Amino acid sequence: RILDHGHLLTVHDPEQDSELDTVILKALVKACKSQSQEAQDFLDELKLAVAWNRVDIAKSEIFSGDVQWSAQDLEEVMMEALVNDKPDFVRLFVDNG
Amino acid sequence: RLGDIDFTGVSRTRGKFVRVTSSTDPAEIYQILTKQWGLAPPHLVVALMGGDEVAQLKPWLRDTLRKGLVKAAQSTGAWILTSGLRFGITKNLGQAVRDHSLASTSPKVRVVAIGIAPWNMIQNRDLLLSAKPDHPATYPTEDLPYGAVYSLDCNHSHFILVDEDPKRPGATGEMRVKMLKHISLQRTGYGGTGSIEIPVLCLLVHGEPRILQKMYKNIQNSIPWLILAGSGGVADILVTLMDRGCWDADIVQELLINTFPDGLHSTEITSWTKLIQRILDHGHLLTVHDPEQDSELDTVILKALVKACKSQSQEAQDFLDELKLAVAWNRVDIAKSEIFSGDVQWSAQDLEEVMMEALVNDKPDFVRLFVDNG
Amino acid sequence: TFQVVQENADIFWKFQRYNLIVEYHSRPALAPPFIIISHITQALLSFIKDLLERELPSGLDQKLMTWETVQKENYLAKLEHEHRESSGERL
Ligand SMILES: [Ca+2]
Ligand SMILES: [Ca+2]
């Protein structure tokens, strides 16, 4: 049954991955994607992505066509990226509405 | 029905227009466009289809699309066909064309944003009804929500306003298809003692199931189509179906329902499924532009036009406009790979005009290619 | 000292030339002693009644701003294209 779920399980190989924040973010994003498609549920994953400077993961998964993002949904994370000096995420948020 | 418009608002812009009916000959409208307005026969016609839905493009996608289209159109004289209403991707494309016109120091080649809009969708149409030859009609610019009635985009220089047809309420699409086909059949004079066709391409961004009939009509008229990968609607359906490689009734209906919840009708969904099935069945007239992967609109446009020409005929005289576009865009690799392969036979007299064009415009790679090819 | 200045001689001289041209562009056309005539004329004109730093009409100003924005976009696009084809990026 555990494997039958699958989407809630991830493998961290320090030989291959060696970056725990990337794997953690990927696992949380996968769980959220399998859970729901609303943008309000991706806000904490987005905050973690901003804090870890994982712009590529956010672009690939969080800001894909599956999830619809509004301008008002991104105001708080825009402020977080601005105050914390994350220009890549500022550019991404401008690009996404 | 020939009238001028003085746009009041941010900037004093001038615009001409012509009211037309659903039964008008596209030849007369082309004649008016060429002689009565002075627009030289274009070297590339890009028709914008879709983008009028409430679901708009993402700012990065919209900016990339408009910038790439304008830069591809800036090399030669190009007409950009949109629904000239101030809304959606049409407004932003008009803004980009306007910005290029302001920033252009070479008025020899021009990018013209020609709008074809319903007469029943123009806000304050009675205001521009006057259209006195001495006094151009004053038209106010108003930004409005999705709604059902817009105002003419001030950044579109020329307009073709088509009245509603009493028989069927689809005059705009039919007029657009007729104009595109008539332009595609045109043959402007080339250099000396020569004539060339006008490359016509259709760009689809976030189509709704309603334009499927017009899209299939344009496909039947052998007009190539370009599809934005992440556009939002029917475009994702088409790109996903091509990515899978096979399209069947079950998968087509599943994707159609998944991306369009509101559409629920057995006969209508069957018609849409069959339409899409035929559209993909053509295939050679369809291309995918993924800004993540391609990111160079001129390359994709040239590849689409060359593919359409190859599937059409093998004569070199039909490849002359594609060759001119390749020369203007410095796409020597595409020309060598496709245009100058063994399939098409090229003569020395066929290449004289393009040789002069490459020589005058400082394209040494194309000069070398033409020397290499006869 | 000579080596340090001579390395940037072109820039230093061009700045000097700018300053000298600006200084003599804003000077009265008459040389002293005669400059008294120019001073008297200027004072009389002030009592009785530019090549650089000019104000533009709104339409021309907006056109110039859009032209400069387009130039900046082209410059940034060329920079991005140069970056993409670099050896490190390809690697
Ligand atoms: Ca979450
Ligand atoms: Ca052709």
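Here chain B follows Swiss-Prot for its numbers: 16-389, in order, are the residues you see.
We read in the header that electron microscopy, 2.3 Å was used to get this structure.
Just so it is clear, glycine is given a Cβ too, placed from its N, Cα and C backbone atoms.
Long-range neighbours of B:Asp333 (Ca(2+) 1 binding site) (same chain, six or more residues apart, CB within less than 8 Å of its CB): B:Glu212, B:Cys324, B:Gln327. According to Swiss-Prot, the Ca(2+) 1 binding site annotation covers B:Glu212, B:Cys324, B:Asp333, B:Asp336, B:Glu337.
Long-range Cβ proximity for B:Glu337 (mutagenesis position), meaning a same-chain Cβ under 8 A and a gap of 6 or more residues, is found for B:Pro214, B:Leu317, B:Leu320, B:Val321, B:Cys324, B:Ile354. Among the mutagenesis results in Swiss-Prot, B:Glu337 to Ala has the note: Altered the voltage sensitivity. Renders TRPM5 voltage-sensitive at high Ca(2+) concentration. The residue drawn here is the original one.
Same-chain residues with CB within 8 A of the center of the B:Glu212, B:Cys324, B:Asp333, B:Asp336, B:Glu337 CB atoms, the Ca(2+) 1 site residues themselves not counted, are B:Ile211, B:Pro214, B:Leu320, B:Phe334, B:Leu335, B:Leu338.
Sorting the binding-site residues B:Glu212, B:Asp336 by the number of other Cβ atoms within 10 Å puts B:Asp336 first.
Around B:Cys324 (Ca(2+) 1 binding site), taking its Cβ as the centre, 24 other Cβ atoms fall within 10 Å, counting all chains.
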